[PDB]
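To keep things clear, I will list the structure first and then write my remarks on it.
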Amino acid sequence: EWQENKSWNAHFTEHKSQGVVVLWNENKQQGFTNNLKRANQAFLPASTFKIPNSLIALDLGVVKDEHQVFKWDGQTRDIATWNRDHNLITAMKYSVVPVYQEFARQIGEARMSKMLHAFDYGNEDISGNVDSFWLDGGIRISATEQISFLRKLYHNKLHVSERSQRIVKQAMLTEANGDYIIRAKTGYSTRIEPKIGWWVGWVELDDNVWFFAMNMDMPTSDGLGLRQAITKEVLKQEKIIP
Ligand SMILES: [Cl-]
């Protein structure tokens, strides 16, 4: 069952933007969103694709573990935190595109396509360049499709080893305190209109888990902090977090 709550539109409207938040209560098996249509509109996954990419790289042995170091290639890029060595944890934290481009090239078209079908991930279409299709290729995923994928991950039900899923969920760790844990991944899609920001993941509570997936219009990078801030207002409004 699903329920539309357009009162959340205020959180986007008060920040002069537009988007969708989708929540899923795992205990009650109920979904909630401000916009049923946009919740099912498919966009480029951009850096949210680092979740499945990590899973596949780990399960194929492209990545040995979360400690394996991927040395900087010496090419100075505009993101200072990309110009350094990374492991899976930091590559996810700083959303280091060049590291994941190399994963995909070593994964290869054939195995990447097969794995995304096995994950039932979005439209399962890797059309484009193998090292950038999630940035400007044909792959698409909706907010509700992110939920389904993330729920499988939470329950270790994806068609990779338990270890690979446990490692990726560790790398997704974003925030933890006495009240909740957030494991999540941001996304920023600019190469194809409309330009959007993503935030997908879940909130772990003592006795429940709330999966979430949001995207929002992102004409400039100035409003990137709104991906998390808007999501948290909805969570606070719904008394999921203090
Ligand atoms: Cl952990």
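By the numbers in Swiss-Prot, the shown part of chain A spans 24-265.
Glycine too: its Cβ is placed from the backbone N, Cα and C atoms.
Annotation of the published mutagenesis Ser70 to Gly in Swiss-Prot: Increases thermal stability. Abolishes hydrolysis of cephalothin and decreases catalytic efficiency about 60-fold with respect to ampicillin; the original residue is retained in the structure shown. Among the mutagenesis experiments that Swiss-Prot reports, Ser70 to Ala is described with the note: Does not alter thermal stability. The annotation beta-lactam binding site is assigned in Swiss-Prot to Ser70, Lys73, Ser118, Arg250. Taken from Swiss-Prot, the feature active site, acyl-ester intermediate covers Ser70, and the record attributes it to experimental evidence. One mutagenesis experiment catalogued in Swiss-Prot, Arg189 to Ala, is accompanied by this note: No significant effect on catalytic efficiency with respect to ampicillin. Very little reduction in dimerization at neutral pH. Predominantly monomer at neutral pH; when associated with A-206. Slightly decreases thermal stability. Significantly decreases thermal stability; when associated with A-206.
Feature annotations (Swiss-Prot) mapped to structure.
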| residue | record | CB count, 10 Å |
| --- | --- | --- |
| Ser70 | mutagenesis position | 22 |
| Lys73 | beta-lactam binding site | 27 |
| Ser118 | beta-lactam binding site | 19 |
| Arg189 | mutagenesis position | 14 |
| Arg250 | beta-lactam binding site | 23 |
Longest inter-residue Cα distance for the beta-lactam binders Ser70, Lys73, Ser118, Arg250, rounded to the nearest angstrom, is 17
Rounded Cα distance in angstrom between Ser70 (mutagenesis position) and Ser118 (beta-lactam binding site) is 7
Same-chain, non-site residues whose Cβ lies within 8 A of the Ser70, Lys73, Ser118, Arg250 Cβ center for beta-lactam are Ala69, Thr71, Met115, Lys208, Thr209, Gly210, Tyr211, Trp221
DSSP output for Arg189 (mutagenesis position) maps to helix
Quick note, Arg250 (beta-lactam binding site) and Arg189 (mutagenesis position): C-alpha atoms separated, nearest Å, by 25
The rounded CA-CA distance in Å from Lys73 (beta-lactam binding site) to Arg189 (mutagenesis position) is 15
